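> I'd like to ask some things about the structure below.
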Amino acid sequence: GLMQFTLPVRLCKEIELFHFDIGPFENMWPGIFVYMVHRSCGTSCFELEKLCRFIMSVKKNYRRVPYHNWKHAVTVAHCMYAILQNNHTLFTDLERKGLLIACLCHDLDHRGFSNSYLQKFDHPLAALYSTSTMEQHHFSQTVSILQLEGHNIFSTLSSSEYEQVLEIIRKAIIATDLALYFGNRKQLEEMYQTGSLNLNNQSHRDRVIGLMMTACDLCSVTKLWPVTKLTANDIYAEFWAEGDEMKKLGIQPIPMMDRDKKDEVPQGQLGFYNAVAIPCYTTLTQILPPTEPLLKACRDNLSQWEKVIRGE
Ligand SMILES: CO[C@@H](C)Cn1cc(-c2c(C)nc3c(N4CCOCC4)nccn23)cn1
Ligand SMILES: [Mg+2]
Ligand SMILES: [Zn+2]
């Protein structure tokens, strides 16, 4: 069904740009991922029936929550595609293979609940996974799908390479734990400014891949303002539903997850953009200068939040 999809020609041109919004093409998302895989890895990387069976299985294991959903999977994959494209050489074939599958799988089975929640209100997942709670469960969900019948898209690789790619993926998914991000950036900014950053160093590499994942995970802030506005509505809904359950167990949530304090959201993003996004895409533009448009967009959206602050 999926397997004879062919992407529209106007979309072949625009999918290459950073600001591209997948949003209005819901039925084309599976075929846009397939297209994106073929363009970056080639038409022959996986067996089509294996890929399409996997791609649809992933989709099934994403829930109908307001933000951390199938749409967000394809969005973050797209932005990876764009970075990989604009910096093709730097990364290996096995990295390209893994990061796109990673971005597409990185929130597999999200419920709308932060690590923080799952840990406080003592839940199984926090039981099994002490830290980066959900981000582990996502990688687990990735492998259970990878090991369904006819779903193992990697089976034509050696054991050696199957366990390299799965590492790349594990690392990547885990790194989308925004908790881990902040310390990662600081190392990169330093490794950069001290003339010492060496893409050849495996450990330096994984950090950059890490920073890449966070640039991708957050890339909603790098789209035209109306799309960015509308997406924040989607996360904050998810955040608010979370905050309501803290209220139903007699605990005030942080303002961010309290729907009654929605006035403060503009300042919340103003911080998040200053504390996280601007620095995120600023270290990324230093390491990979062809990703500059991402920092460009972030800044435009910052002043929109700043504008909203002062009555405009
Ligand atoms: C729900 O997790 C809370 C405990 C803490 N927290 C909230 C965030 C957070 C905030 C404020 N905004 C985003 C965010 N986006 C920024 C708004 O547009 C959508 C993407 N993505 C991921 C995590 N985000 C990161 N950590
Ligand atoms: Mg996540
Ligand atoms: Zn995500």
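The numbering of chain A matches Swiss-Prot: 724-1035, in order.
Technique stated in the header: X-ray crystallography, 2.5 Å.
Keep in mind that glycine also has a Cβ here, set from the backbone N, Cα and C atoms.
According to Swiss-Prot, the protein carries these features:
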| type | residues | note |
| --- | --- | --- |
| BINDING | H791, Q992 | 3',5'-cyclic GMP binding site |
| ACT_SITE | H791 | active site, proton donor |
| BINDING | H795, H829, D830, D940 | divalent metal cation 1 binding site |
| MUTAGEN | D830 to A | Loss of activity and of zinc binding |
| MUTAGEN | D830 to N | Reduces activity 1000-fold |
| BINDING | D830 | divalent metal cation 2 binding site |
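Help me picture these features in the structure, burial and contacts included.
The DSSP secondary structure for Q992 (3',5'-cyclic GMP binding site) is helix.
Cβ neighbours within 10 Å of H791 (3',5'-cyclic GMP binding site), excluding its own Cβ and spanning all shown chains: 23. DSSP assigns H791 (3',5'-cyclic GMP binding site) to coil in the three-state reduction, outside any helix or strand.
Counting every protein chain shown, 25 other Cβ atoms lie within 10 Å of the Cβ of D830 (mutagenesis position).
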> What same-chain residues, at least 6 away in sequence, bring their CB to under 8 Å of the CB of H829 (divalent metal cation 1 binding site)?
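When sequence neighbours closer than 6 are ignored, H829 (divalent metal cation 1 binding site) has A796, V799, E858, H861, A895, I896, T899, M936, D940 within Cβ distance under 8 Å.
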> Other than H795, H829, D830, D940, which residues of the chain come within 8 Å of the divalent metal cation 1 site, judged by Cβ distance to the Cβ centroid of those residues?
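Same chain, not in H795, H829, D830, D940, Cβ within 8 Å: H791, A796, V799, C826, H833, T899.
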> Select, from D830, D940, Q992, each of the recorded positions with a Cβ positioned under 6 A from at least one atom of ligand 3; if none does, say none.
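Correct list: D830, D940.
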> Please report the distance from the Cα of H791 (3',5'-cyclic GMP binding site) to the Cα of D830 (mutagenesis position), rounded to the nearest angstrom.
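Pair distance, Cα basis, whole Å: 7 Å.
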> Which whole-number value in Å describes the distance between the Cα atoms of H795 (divalent metal cation 1 binding site) and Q992 (3',5'-cyclic GMP binding site)?
19
> Between the Cα atoms of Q992 (3',5'-cyclic GMP binding site) and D830 (mutagenesis position), what distance do you get, rounded to the nearest Å?
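Rounded to a whole number, the Cα-Cα distance is 22 Å.
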> Tell me, by DSSP, whether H829 (divalent metal cation 1 binding site) is helix, strand or coil?
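The residue in question, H829 (divalent metal cation 1 binding site), is coil (DSSP, three-state).
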